[PDB]
Amino acid sequence: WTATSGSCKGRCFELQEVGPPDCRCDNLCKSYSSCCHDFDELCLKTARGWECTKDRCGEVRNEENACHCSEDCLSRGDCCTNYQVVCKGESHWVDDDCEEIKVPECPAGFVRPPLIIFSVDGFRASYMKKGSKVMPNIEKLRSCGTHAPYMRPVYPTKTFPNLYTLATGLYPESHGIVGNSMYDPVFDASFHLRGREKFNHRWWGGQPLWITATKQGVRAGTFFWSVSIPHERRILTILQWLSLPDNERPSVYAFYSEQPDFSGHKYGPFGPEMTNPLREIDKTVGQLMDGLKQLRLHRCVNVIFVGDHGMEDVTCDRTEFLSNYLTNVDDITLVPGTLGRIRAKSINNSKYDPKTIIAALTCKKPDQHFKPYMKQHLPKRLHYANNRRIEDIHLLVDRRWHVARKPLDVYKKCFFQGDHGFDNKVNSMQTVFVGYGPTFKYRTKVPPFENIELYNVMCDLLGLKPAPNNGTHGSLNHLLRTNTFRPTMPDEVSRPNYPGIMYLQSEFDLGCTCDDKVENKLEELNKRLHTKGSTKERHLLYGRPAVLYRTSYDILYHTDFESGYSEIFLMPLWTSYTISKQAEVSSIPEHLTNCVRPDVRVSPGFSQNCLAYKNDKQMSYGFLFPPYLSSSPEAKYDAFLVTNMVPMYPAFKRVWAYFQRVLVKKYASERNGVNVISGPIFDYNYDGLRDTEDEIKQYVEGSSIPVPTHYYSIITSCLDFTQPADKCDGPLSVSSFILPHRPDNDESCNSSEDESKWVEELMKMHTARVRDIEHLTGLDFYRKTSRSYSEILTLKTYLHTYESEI
Ligand SMILES: *[C@@H]1O[C@H](CO)[C@@H](O[C@@H]2O[C@H](CO)[C@@H](O[C@@H]3O[C@H](CO[C@H]4O[C@H](CO)[C@@H](O)[C@H](O[C@H]5O[C@H](CO)[C@@H](O)[C@H](O)[C@@H]5O[C@H]5O[C@H](CO)[C@@H](O)[C@H](O)[C@@H]5O)[C@@H]4O)[C@@H](O)[C@H](O[C@H]4O[C@H](CO)[C@@H](O)[C@H](O)[C@@H]4O[C@H]4O[C@H](CO)[C@@H](O)[C@H](O)[C@@H]4O)[C@@H]3O)[C@H](O)[C@H]2NC(C)=O)[C@H](O)[C@H]1NC(C)=O
Ligand SMILES: CC(C)Oc1cc(C(=O)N2C[C@@H]3[C@H]4CN(C(=O)c5ccc6[nH]nnc6c5)C[C@H]4[C@@H]3C2)nc2cc(C(F)(F)F)ccc12
Ligand SMILES: [Ca+2]
Ligand SMILES: [Ca+2]
Ligand SMILES: [Cl-]
Ligand SMILES: [K+]
Ligand code: NA
Ligand SMILES: [Zn+2]
C-alpha cells in the first residue's frame, strides 16, 4: 500500500527514497506504482517542448513550461539546453574545435570533477564507424577524448548482466545476475524482466558504484530511470542536479537510453530504420553537452559513453527446436533464445538424467547451430558456472540463431530481426567505450578491453576505493591523464628449493623403464652447467612465476626447459621453454617410445610412478616440455624425466600432441620465436580459482597423482616481430589458452578427422587471458621484464579472440 495523497511540490526527482506508504517523487516511483497524485503535472512537464525559439528569449518565467528561456533560468538551473545558443549568441558544443582539457576547469565549490555515465543499450561497436555521418556529437566525444575500437561485454551478452557488470566490476556468476531471466532454487524464486520479484535486494550481489560512492561520502544521482520519463527530461534532471548547492549536489550520475537496442530488435543491427535512433541518441548527447556548456561544466565533467552489448541479425526461421532432438521434451524447462539453460521441469522426477539429455543434443545434425555443455566444461574465459542460478546444462548457440523448446513457443509466445546474448567474443556483440574529460587522455586510442575493468576506473575518477571485483586495477591506467592507480606486484609466498643430485637410480621403484643406458669431460662439464641453470636466461624470459600461496616446490633446470615442480601435486605447476624461429621438430625415437626416467634431484616419495598409469585403464600420460622440440638427441632424455610427466586421457593426448608437435613450431615461425609456459589447472568446484589439495575429485587410480581439470599454455613473443622472442627490446605480444582435460572429444563434432581439421578450432574456443590462468593456478607471471607494471597488467588482461576485423 501507498497512500498517494501527499504531494511532489518542490520534491521533483528527489534524491533520497521515501518508504511506503508515503508517496514517492523519485525517478523510480512510476515502476513501483507509488508516485504522488501530482507527479505528472509538476515533475513531467512537457509544455512548449525542449528547445528555445527566438521569441521565447527573455520571456516571463512560466512555471508550466518543460524548460525555460527567461533571464533567470541559468540561476534556477533549468534553461532549455539550447538556451544560450538561441538567445545569447552561443555556439553548440559540437561546433567548437576540440581543445585539450589539461586540468579540470570547474566552478568554485566543485570538490572533484563529476562523472557522467551515458549508457546506450544495444550500441554495437561498428556503429562508431558505420553511423559516424549521423552522430556528430558522439564522433566529437570519440575523436577528442579517449576511445577503444570496441569494449568486450560479459557473457551472456544480455542487458541486466552487462549493466550490473558495468556497475560492479564483477562477472555475472559473482554478482548473481546471470541472465535477464533466472530461477534461484534456494529462494525457490524467479527473476523476470516484467514484474516485482526483480526489485528484491537478494538478487543483486556485490557492491555497485552508487553504493561504493555513498559509503565513502560521495553523493550519487539515482541511476535508474522509469521507461516513461522522456530522454529530454532525464537530461534536464541531471543538469538540474548539477545546479544543487555543494553539500547536496551528487558527484556521479547515470543516463540510460533504451535505444538503439529497442529498434535493433525490430529491424536488425543495420536495418535502414536504425539511422533515426542513432540520430536521436546523438541529439541527446548534444543536449547534455550544450547543457554542461551553459553551466560552465563542459571542461570539468568526465563523461563516459558506454554500451552494454551489440546486436546481431537473428530471425524466427533460424531457431533450433529441442523437440527435434529430445523424446522427453516435456520433462525439461528451457531458458530459451540466444543461449540455452536446461533443468528438470520437476524435482520429483527421478527418471530425469542430464547425461542422456546432453548425449541427445551432441553432434546430432550436420549443421547443428548450438552445442551443449555441462556448465563446468564451458570455456573458462566465459566465467559462467559458479552460481546456483546457472543451470548445469548449457547451450552455446551460434551467432544469428535461437534455440527454443518446441515450435509452438515461437508462434504462440516473424516479429524480431535482431537479438543479442551470444558468446562475448562474437564481433556483433562488441560494444563501445569513449571517455571524455579532464581525467581522460586527449585524442587517444586504447586497445579493446573488457567491461569488468571499468568499475575500477570509475572509482579512480571519483577518488573511491573499489570494492573487491574482477577487474585488474591498473590495467586501464593508460586511459587516464591522472588519478592513475599504482599497484605493487603481489609478494611471493613460497620460495622454491633448488635440489641438486640427491638420489641414486636404484632408490626408485616406480615401475618405469627407459632404454637410456648408452654412454667425457667435454660433454659432462656441459650438462652439469645445464642442470645448474646455464641456459635459464633463454628459457625463462620474464623471470620465474611467483607462487602466491603456501606450498612446497622445486625449481628444476634443464638444457631446453625450466620447471617449478610441486612436491604436493607431484608434477610441475609451470614449465617454461623458448622455441626460436630456427628450431627443428624431431620425432620421439622408436627406442624412447615408452621411456620414463627417475629424476635424481627429486625423492621417490615426491615422484609419480608408471605403475599407476599401467593400472589406470582410463588414464595415460603426456609431457609438459615436449620431446619433439628437444634441442639435441642427448637433451631429449630430459624430456622423459618423471618430473616432466602429467596425467592425460588418451582423447586429450590427441589435442596435446598436435599442439606440441605442430602448433608450437608454427607459432614460432609466425611470431619469430615463442616463449611457452604450460602447466596443469585443478578447478573441480568450477570457481575460476586454484583448488587446494582437499578439493581434487579425481586421482590416477591407486595413487596420489591428482588429475588436472585443464591444461594451460601462455605463448609470448615480441610485439615487434622483427625481433626474436628471446631478444625483444619493447612491448610483448601474448596468446594463451586453458584447454579442458576431457576423456572424450565430444565437444569437437569433427574429431574423428585428422587433428589438422579440429584441434586448432578447439584451442581457439578455449582462448584465455593470462589473468584467468593466474586465478586458476595462484601464480603471478611476467615478474621481470623491462616493461612498466601497468603495461604488464594490460598484457595480462589481453584476450586473443580469433575473430576477423570489427
Ligand atoms: C571475482 O571477484 C569476486 C569478488 O572479489 C570474487 O568473489 C569472492 O571470492 C571469495 C572467495 O571465494 C569469497 O569469499 C568468501 O566469502 C564468504 C562470505 O561472503 C559473503 O560476504 C561477502 C562480503 O560482503 C559477499 O560479497 C558475499 O556475496 C555472495 O553471496 C551472496 C549470496 O549468498 C550473493 O548475493 C553474492 O552475489 C555473492 O555470491 C557469489 O559468491 C559466493 C561465495 O561467497 C558464491 O557461492 C555464489 O555462487 C556467487 O558466485 C557473501 O554474502 C565467506 O563465508 C567465505 O569463507 C569460507 O572460506 C574461508 C577461506 O578463507 C574460510 O576461512 C571459512 O571457514 C569459510 O568456509 C566455510 O564455508 C564453507 C562453504 O560454506 C564450508 O565448506 C566450510 O566448512 C566453512 O564453514 C569466503 O571468504 C567472496 O564472497 C566472493 N565475493 C563475491 C562478491 O562473489 C571472485 O572469486 C572473483 N572471480 C575470479 C575468477 O577471480
Ligand atoms: C539494472 C540496474 C541495477 O542497473 C541499471 C539500470 C538502468 C536502468 O534504469 N534501466 C532501465 C531499463 C530496465 C528494463 N530493461 C529492459 O526493459 C530491457 C532492455 C533491453 C533489452 N534487450 N533485450 N531485452 C531487454 C530488456 C532493462 C533495464 C534498462 C536499464 N540503468 C543503468 C545504467 C548504468 C550505467 F549508466 F552506469 F551504465 C548502470 C546500471 C543501470
Ligand atoms: Ca541491453
Ligand atoms: Ca577451484
Ligand atoms: Cl537469460
Ligand atoms: K593407463
Ligand atoms: Na567428437
Ligand atoms: Zn536487447
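Following Swiss-Prot, chain A residues are numbered 51-463, 468-573, 576-591, 617-887, in order.
For this deposited structure, the header notes the method as X-ray crystallography, 1.9 Å.
Using the three backbone atoms N, Cα and C, a Cβ is placed for every residue, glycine included.
Copied over from Swiss-Prot:
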type: ACT_SITE; residues: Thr209; note: active site, nucleophile
type: BINDING; residues: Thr209, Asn230, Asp311, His474; note: 1-hexadecanoyl-sn-glycero-3-phosphate binding site
type: BINDING; residues: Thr209, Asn230, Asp311, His474; note: 1-(9Z-octadecenoyl)-sn-glycero-3-phosphate binding site
type: DOMAIN; residues: 54-97; note: domain 'SMB 1'
type: MUTAGEN; residues: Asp171 to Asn; note: Abolishes lysophospholipase D activity
type: MUTAGEN; residues: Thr209 to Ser; note: 15% of wild-type lysophospholipase D activity
type: MUTAGEN; residues: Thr209 to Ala; note: Abolishes lysophospholipase D activity
type: MUTAGEN; residues: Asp311 to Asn; note: Abolishes lysophospholipase D activity
type: MUTAGEN; residues: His315 to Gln; note: 20% of wild-type lysophospholipase D activity
type: MUTAGEN; residues: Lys430 to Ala; note: Impaired secretion. No effect on lysophospholipase activity
Tertiary contacts of the domain 'SMB 1' (54-97) (same chain, 6+ residues out, Cβ under 8 Å): 112, 114-116, 249, 269, 271-272, 274-280, 283-284, 287, 290-291, 298, 300
Cα within 10 Å of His474 (1-hexadecanoyl-sn-glycero-3-phosphate binding site) - qualifying mutagenesis positions among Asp171, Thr209, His315, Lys430: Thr209, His315
Nonlocal residues around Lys430 (mutagenesis position), in sequence order (Cβ under 8 Å, 6 or more apart): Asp764, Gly769, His791, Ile819, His847, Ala849, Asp853, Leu857
Across 4 unmodelled residues, the distance in Å between the CA atoms of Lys463 and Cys468: 12
DSSP three-state assignment for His474 (1-hexadecanoyl-sn-glycero-3-phosphate binding site): coil
The domain 'SMB 1' (54-97) - residue tally per DSSP class, helix then strand then coil: 9 helix, 2 strand, 33 coil
Cβ contacts of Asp311 (mutagenesis position) (under 8 Å, same chain, 6 or more positions away): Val170, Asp171, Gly172, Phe173, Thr209, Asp358, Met361, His474
Candidates near ligand 3 among the recorded positions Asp311, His315, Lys430, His474, judged by a Cβ under 6 angstroms: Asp311
Gap length 2 residues; flanking Cα-Cα distance, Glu573 to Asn576, Å: 9
Nearest-integer angstrom distance between the alpha carbons (Cα) of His315 (mutagenesis position) and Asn230 (1-hexadecanoyl-sn-glycero-3-phosphate binding site): 15
For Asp171 (mutagenesis position): DSSP state (helix, strand, coil): strand
Candidates near ligand 5 among the recorded positions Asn230, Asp311, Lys430, judged by a Cβ under 6 angstroms: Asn230
Close-lying recorded positions around ligand 2 among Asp171, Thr209, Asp311, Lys430, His474, where CB distance stays under 6 Å: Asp171, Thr209, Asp311
Which listed residue (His315, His474) has most other Cβ within 10 Å, given these are recorded positions: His474
Residues among the recorded positions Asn230, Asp311, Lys430 that border ligand 8 - Cβ under 6 angstroms, in sequence order: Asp311
Conformational class of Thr209 (mutagenesis position) under the three-state DSSP mapping: helix
Shell list (1-hexadecanoyl-sn-glycero-3-phosphate; ref centroid = CB of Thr209, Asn230, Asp311, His474; cutoff 8 A): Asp171, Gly172, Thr207, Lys208, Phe210, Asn212, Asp358, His359, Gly475
Least Cβ-crowded entry, counting other Cβ within 10 Å, from the recorded positions listed as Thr209, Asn230: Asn230
